[PDB]
Amino acid sequence: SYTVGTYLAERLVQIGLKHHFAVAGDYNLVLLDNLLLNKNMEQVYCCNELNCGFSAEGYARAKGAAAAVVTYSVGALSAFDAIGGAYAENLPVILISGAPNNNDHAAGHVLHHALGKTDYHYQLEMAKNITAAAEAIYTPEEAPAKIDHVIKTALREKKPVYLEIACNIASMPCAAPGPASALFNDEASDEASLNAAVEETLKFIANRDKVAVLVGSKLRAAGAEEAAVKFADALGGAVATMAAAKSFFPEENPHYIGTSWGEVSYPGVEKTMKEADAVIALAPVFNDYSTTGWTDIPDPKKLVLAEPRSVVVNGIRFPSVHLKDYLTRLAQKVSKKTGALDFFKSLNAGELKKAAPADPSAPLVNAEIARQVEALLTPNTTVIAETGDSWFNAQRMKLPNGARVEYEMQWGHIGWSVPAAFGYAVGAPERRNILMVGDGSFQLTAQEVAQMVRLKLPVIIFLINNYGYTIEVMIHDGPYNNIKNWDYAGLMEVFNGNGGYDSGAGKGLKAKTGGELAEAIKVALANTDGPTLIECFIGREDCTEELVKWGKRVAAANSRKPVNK
Amino acid sequence: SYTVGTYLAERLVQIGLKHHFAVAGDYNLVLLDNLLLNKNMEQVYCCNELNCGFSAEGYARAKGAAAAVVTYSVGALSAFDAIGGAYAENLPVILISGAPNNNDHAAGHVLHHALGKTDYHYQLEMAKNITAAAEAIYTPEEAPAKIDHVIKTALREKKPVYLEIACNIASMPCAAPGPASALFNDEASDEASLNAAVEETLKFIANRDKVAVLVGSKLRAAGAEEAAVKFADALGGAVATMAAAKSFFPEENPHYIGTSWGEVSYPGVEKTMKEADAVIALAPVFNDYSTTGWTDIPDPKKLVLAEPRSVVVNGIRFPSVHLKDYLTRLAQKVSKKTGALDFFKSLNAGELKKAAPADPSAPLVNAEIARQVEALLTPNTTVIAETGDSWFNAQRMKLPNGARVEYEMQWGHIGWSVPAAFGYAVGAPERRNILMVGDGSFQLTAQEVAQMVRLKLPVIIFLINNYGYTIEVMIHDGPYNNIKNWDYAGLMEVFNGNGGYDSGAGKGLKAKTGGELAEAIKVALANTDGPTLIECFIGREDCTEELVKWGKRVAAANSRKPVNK
Amino acid sequence: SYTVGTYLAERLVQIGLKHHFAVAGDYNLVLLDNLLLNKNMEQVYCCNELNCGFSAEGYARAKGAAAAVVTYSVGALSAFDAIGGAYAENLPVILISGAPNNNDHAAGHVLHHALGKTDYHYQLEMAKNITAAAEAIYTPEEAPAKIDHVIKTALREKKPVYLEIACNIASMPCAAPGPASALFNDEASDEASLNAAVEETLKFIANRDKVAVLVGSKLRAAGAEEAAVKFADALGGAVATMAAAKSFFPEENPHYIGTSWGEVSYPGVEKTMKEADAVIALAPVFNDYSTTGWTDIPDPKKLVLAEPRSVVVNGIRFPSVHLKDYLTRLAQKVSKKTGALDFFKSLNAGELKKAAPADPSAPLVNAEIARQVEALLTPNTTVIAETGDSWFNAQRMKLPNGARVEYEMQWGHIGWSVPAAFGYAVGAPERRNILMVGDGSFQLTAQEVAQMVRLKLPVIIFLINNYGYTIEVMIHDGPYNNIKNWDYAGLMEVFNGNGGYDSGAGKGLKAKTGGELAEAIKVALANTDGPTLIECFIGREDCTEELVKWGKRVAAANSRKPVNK
Ligand SMILES: Cc1ncc(Cn2nnc(CCOP(=O)(O)OP(=O)(O)O)c2C)c(N)n1
Ligand SMILES: Cc1ncc(Cn2nnc(CCOP(=O)(O)OP(=O)(O)O)c2C)c(N)n1
Ligand SMILES: Cc1ncc(Cn2nnc(CCOP(=O)(O)OP(=O)(O)O)c2C)c(N)n1
Ligand SMILES: [F-]
Ligand SMILES: [F-]
Ligand SMILES: [F-]
Ligand SMILES: [Mg+2]
Ligand SMILES: [Mg+2]
Ligand SMILES: [Mg+2]
């Protein structure tokens, strides 16, 4: 029959996992044994628990959900940083922690890995702050209900959840799981509300010809990407993406006008958004970074706010309306409103201005790196872009339909990108997976490249070595922005360990000119047996113009004086 | 248009409230003003906040949902006792607290009604422990989403929720509410799971002829009372109710065999449950009181566990199956299984043995009170039965179909019954409303009878004066079970205040014999202008036989020694 | 030897309790039995748990500390309102709750009085928000350390604490308590900091001749009342009390100039505080009520802030300086600074203007009640003054040295005064105990008068019946300020229950003229066998001039618009 552990394994298989991530500890060893009994998924090991959490996060971007398994306290508390990140980025990651023997509660027992006191609910109480559901399982009979509850909640809310399992019950018998379909069961839109929300939208734009569509970073969480295309094509209006929504709308679409990001928007976009009579915002997140330090906030008078599960339009709030349904129904009813797109074209603002191919022997510059990476983009490519100037370089790239960009702009934990690229590549081995990561970020989580070597994943890593924290320099400079340099290219042979207990086929190369970069890229594409790290050397101040402007607005918002209370 | 306050009022009207309960305080006065603008419900005032909360709880039993409005800290903290009670009893009560001016956060300001520190999230953090959803509203723009969220959650989960509203935003503009239908929008059962759960049940009872049905205290929360009757009639098996499920199944139904409550069950019931091959438990709560101190736990081998949103049967767990749907579908497919009912009849155990009419002039005894109250039961009657021997007296009463009994057996807060009877009578004025309450319990919340006088509610109160805490005496006796006696009958004229600033038509009578009780009852029935309290005098040890047996098992469970860890 | 329960009892006796307050419930019965074994204190029973908590609070005002014992969940949650109150008012009240059998943790058991789930740490987690220490005791071996910890913390911090005790361990053996002296052991002031704080104060006032002293509501918590007199006599400056500090400084002292409370100060006080060169504030609490809606905040430039355990003076913060030590040392070193007192006298502002004796047959008015109550004040009297216009009537009374006034102005829970007067009278039976309480407040907690009857306590209660909530009327008026009137005088015979199971010697009288009031007062003073309630009839708008002015400022502060963020 089933055990607590194999019940969990079966539910994970049912939601579509082909892998879960783990770091062993004595409170979870028996649990890991049970998970291993299900041959329909592989157990993937990580260097540390923060990286384990972020690997699961990256996997969820590839597959829709993920799971990480850690040990009590010492494992879970660092993983909480990654789980908070999954909550911020709307990804259903299931964190499972091993926990004390169930005899140790209310017993006056002090246990290892804990605070030295005799109670053990602190971890659960902490977890409640950063999850959509959090349950502790102390007896086998209680496991099925708690497992089903957190998994259903994760998938529905698109948020992470927490489970802890007493170490001595992992192999104990419990009931068997029913059909997978039950886990995805969700409300349909309220019919009356859906129709009313659509009708009020039509009323709102009846005499507003210049309609612009703003695509936001929760569109994928709403499962509404395809519906957004149907709507945009029916409307015939202008479509822009917010920075964190890069690749959530097809850029080869004739309605697409580029990035909307205040004073760092694509040419003509800022002016078009300003002149629009109505802005239909699809699942947006307006925060201090996306509004460019609160300088770019949509006019409440013009706004149709279509969130994942509700629409606010014409002064009325309609809960219980799913965005996918709203967009589909609206596309069927809406008439052509080309005003904003016509206006955009009338500006003749031209395309984003990009650098021409550099002299191959000249010292490498930022724009030349960005140019060569952009030339690698295919419909089958995903770029993982780290917090730092890499945000801005990726934002400038023209994507062929199908190409994806992954951003972590709400949480913004430097170092996320390395483990996330690992997890994503495990989940999407068929894709050309490219990681753009700065030297500062790389140092936080660098060891996860060794797992890429281990699993023979052909991730191409562009390590941008400008000797320090350039994004921070552009916000507020000080001695804390300087770091210790490493020989990053040489790190690959360290992780290979050829001649040691095992081996690896990773490659590390240096690029100090455009010619060297082109040669390194040829080698990277040909290396199908492991990751390739290309260490690119550029100057601290050689960064995007966009970063400079944005950083000034961010610094100003952060430092504004207290107001009179 | 709408304000934060009138938005809340409209949503409350949309879920079916015709009243809300309140106690004024400076942090909620403007909010109360806004609530008053909606003429489709009345604002009802209470003596104190604990009573306010329990009045809302009683109203929710009559109407399906309720709301109470209190002031910050001094109001909310006592109301939390009642909200905990609503959570325990599965009632959607919305607690709304006024809160500090929104300028006072992060300002280093110490405010009245608070702890003397300068932060004000402690009340919200406390509330999270005893609600299904809890939101603080600090700005008007955030109100609609938070209000909709908590209300939808309350109705779906059948649990209470918490809202706090900054005092200076109550009258500020916000969006208007959409259609009421959105608030009730819920998942349908998963089709595959529903069919599978029904099929597995049929398989389970295929070769188990003696099938008994056990009706539990969450059947009403599941909305499954009518479906339970359809299923029982199709099955033809024996049906028993758990103590707290009294009146959740029609007692004039021919399959009904009475109360199942371990050694204090109706005649023949204990033996029938024991002999059953299969027990279908419909939304049960098995706790230390309902299992008679853990002496009466259903055999896991025979159990079909049909919870409100899941079924566990034949070793398989099926989430996402609504009980109402399961019972309806099962009724259509199930064949006759009369084994347990035939067995019950074969016992010839007879009816519950009840006392004959007493000599009218003899000193009043417990059984004679119970006899005369039982004779008042009609299809249009509701009995509110307080924690104490009243639990056991009510349990012994034969209910005509339509008659209701209200119990608070999970929370079990003495004094609940007085404010709950008030709230219920406000919600169901058309019914004959009877309160059975002990002298000990009455002292905790007695002042709410004055509100019954004020609103001219013809509640009939049987105050059982046995001079102390008899239920506790029967668990573990000591000096703490003795109380100060009052002239309870005389309290009515005090609450009337005739000759004072206002007036009242309440009546208070004493009964020391069966004849005096009968006369008092005649007066009570004829008093349509206010409550009638009948003070019944009986001895401390003159209590049900059931209470004595049950109390011993409870004491034993509570005191059992720690086990080796 | 000792048990968990008798250890607790002994520690309570050691801190000076002669009584503790309790409400029985099955989770605490065995604990109550153990407490009863210690014959050096009496166990006092209450009607309900909110009242139980407030009785302990009142007792702590009389004796310095107190304890209340309640049952799990249903008892504790309401008591939390009173405990929050003790925290706000700086009183060491120990709340002890019974709790589940220690076998029921991590067992998947649902228990009565709880939420219906299988974990039981929610109550402890809630309690942490409103206490200085909170411990759960699950095993006997852990009890002594946890009991000693919370008691030491309560006494040191002058704040309430929380203990819960598993019901099945109350009678189990544990270690014996050491000497009582250990419980009071506290830090001495840091010598260098004490001397430096005194020297900096002398430097600060060296060239500031007009020095005023402002006595604050934490002076008693600091144990610094006697030291304040020594300092004031040495300084020779003007001394005013904040509203909540009434009676914390002797009013027959020649340096005392009356109440400082913004625009509702005594004559000449506001102007004297404004003209002072330096204000030495002794343990103040500046909140929205004490600053009269933020209209009366001390000038930071002139302020010497002497808190209970730190001094801020001349721009320097000195932690680890006890107020009593600071004042004593300062009194030895300080020279005469009579400037502010001379200035006050030069104003010739005269005494507070009070009404002359009324015509005995004329309709009773507020000022005439206040006049007759004031005439009852002796060096042996304590007045308990409820939130409402009673705050303002008490504030106007001239106190003979030794007379006390008790206020609850930080928490401000209406109804506090009835149970607090009960607890105080239990703790200080030797005093003339007077309760001034409004009709609105009296309704929240009226049943505790029955305990005064039971224990034969000669409390004199002036019940001011102006038919509704006058203090709220003066803040913001609406229908929520109207209440149901009772025959309050008649309530006394109800609580006596003469002719019933027991008896009582309480008396209830009505007063509608000054002559009737004088006669009722004669009777009250002669009634030594029970409480006397005098129901005084006056008009809604017949209130102090001070209340009217203050209420307008309070309303304005509460309603001020949000500021731009
Ligand atoms: C876990 C965590 N700690 C600190 C930060 C602050 N932070 N944000 N960006 C940075 C610097 C990133 O530097 P690099 O990766 O070298 O990228 P560049 O800005 O292109 O040089 C920091 C230190 C952060 N975002 N996350
Ligand atoms: C708020 C709260 N505090 C204490 C308890 C414990 N308790 N349970 N039943 C009782 C006594 C009930 O007394 P009565 O209402 O006079 O009922 P009888 O048993 O018929 O005498 C108590 C004190 C409780 N159940 N709820
Ligand atoms: C537990 C609690 N609930 C509500 C409040 C708000 N409040 N403050 N004062 C009052 C009215 C006081 O009425 P009374 O005692 O009749 O006093 P008067 O102002 O003399 O009429 C209220 C309703 C409060 N202070 N405490
Ligand atoms: F471990
Ligand atoms: F208030
Ligand atoms: F209890
Ligand atoms: Mg860098
Ligand atoms: Mg009784
Ligand atoms: Mg009043």
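Numbers in chain C come straight from Swiss-Prot, and the residues shown are 2-566, in order.
Each Cβ is built from the backbone N, Cα and C atoms, and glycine gets one as well.
Marked as substrate binding site by Swiss-Prot: C:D27, C:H114, C:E473. In the three-state DSSP reading, C:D27 (substrate binding site) counts as coil.
As annotated by Swiss-Prot, thiamine diphosphate binding site applies to C:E50. In the three-state DSSP scheme, C:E50 (mutagenesis position) falls into the helix class. Neighbour list (C:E50 (mutagenesis position), Cβ cut-off 8 Å, at least 6 residues apart, same chain): C:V24, C:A69, C:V71, C:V75, C:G76, C:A77, C:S79, C:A80, C:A83.
Less than 8 angstroms from the CB of C:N467 (Mg(2+) binding site) sit C:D390, C:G439, C:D440, C:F538, C:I539, C:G540, C:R541, C:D543, C:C544, each of them six or more residues away in the same chain. The annotation Mg(2+) binding site is assigned in Swiss-Prot to C:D440, C:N467, C:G469.
Quoted from Swiss-Prot, the note attached to the mutagenesis of C:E50 to Q states: Almost complete loss of activity.
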Which of C:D27, C:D440, C:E473, all binding-site residues, has a Cβ with the fewest other Cβ atoms inside 10 Å: C:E473
Environment of C:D440, C:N467, C:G469, the listed Mg(2+) site - residues of the same chain whose CB lies within 8 A of the CB centroid: C:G439, C:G441, C:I465, C:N466, C:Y468, C:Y470, C:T471, C:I484, C:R541
Mapped DSSP class for C:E473 (substrate binding site), helix or strand or coil: helix
Neighbouring C-beta atoms (10 Å sphere around the C-beta of C:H114 (substrate binding site)): 28
Chain B neighbours, restricted to the binding-site residues C:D440, C:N467, C:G469, by C-beta under 8 angstroms: none
Recorded positions close to ligand 9 - of C:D27, C:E50, C:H114, C:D440, C:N467, C:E473, only those whose C-beta is under 6 Å away: C:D440, C:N467
Where the C-beta lies under 6 angstroms from ligand 3, the matching recorded positions among C:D27, C:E50, C:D440, C:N467, C:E473: C:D440, C:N467, C:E473
Integer Å distance between the CA atoms belonging to C:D27 (substrate binding site) and C:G469 (Mg(2+) binding site): 39
Protein Cβ atoms within 10 Å of C:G469 (Mg(2+) binding site), excluding its own: 19
Max CA-CA distance, Å, over listed substrate-binding residues C:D27, C:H114, C:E473: 40
Three-class DSSP secondary structure - C:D440 (Mg(2+) binding site): helix
Close-lying recorded positions around ligand 6 among C:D27, C:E50, C:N467, C:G469, where CB distance stays under 6 Å: C:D27
